[PDB]
Amino acid sequence: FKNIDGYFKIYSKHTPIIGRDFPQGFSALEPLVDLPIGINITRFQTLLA
Amino acid sequence: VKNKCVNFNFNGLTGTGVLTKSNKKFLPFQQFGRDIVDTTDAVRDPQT
Ligand SMILES: *[C@@H]1O[C@H](CO)[C@@H](O)[C@H](O)[C@H]1NC(C)=O
């Protein structure tokens, strides 16, 4: 997640594999949605299920 | 038109050259494309 000059930017990439947590193998991140929000953001939090 | 020197105005990108079907791997988000030294080389057709 990046929010330079507003214009909220996100990138995503999915790699299921079978190795352990957070492998060292490389992987690129493709952009998914680029939506121009253009507001002030300092805090960040997640949700659960 | 293809295989002919024409002046193109592709989505505001004005220039002159010859356009032919390419065999690149434009990802869906990719729009403009380029070459090694920073010149627009392969532009995907927005319609087709
Ligand atoms: C109009 O643009 C849409 C968006 O991709 C697509 O259906 C096609 O490029 C155009 N349809 C025409 C010219 O009939």
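What you see of chain A is 194-210, 212-243, where the numbers are those given in Swiss-Prot.
According to its header, this structure was worked out by electron microscopy, 3.7 Å.
Quick reminder: no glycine exception, Cβ is built from N, Cα and C everywhere.
Record features, source Swiss-Prot:
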MUTAGEN   A:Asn234 to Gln  Increased resistance to neutralizing antibodies
VARIANT   A:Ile210 to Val  In strain: Omicron/BA.2.75
VARIANT   A:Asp215 to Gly  In strain: Beta/B.1.351
VARIANT   A:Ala222 to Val  In strain: 20A.EU1
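Calculated from their C-alpha atoms, the gap between A:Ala222 (variant position) and A:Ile210 (variant position) amounts to 15 Å.
Spacing of A:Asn234 (mutagenesis position) relative to A:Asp215 (variant position) is 33 Å (Cα to Cα, whole number). Its Cβ placed at the centre, A:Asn234 (mutagenesis position) has 7 other Cβ atoms within 10 Å.
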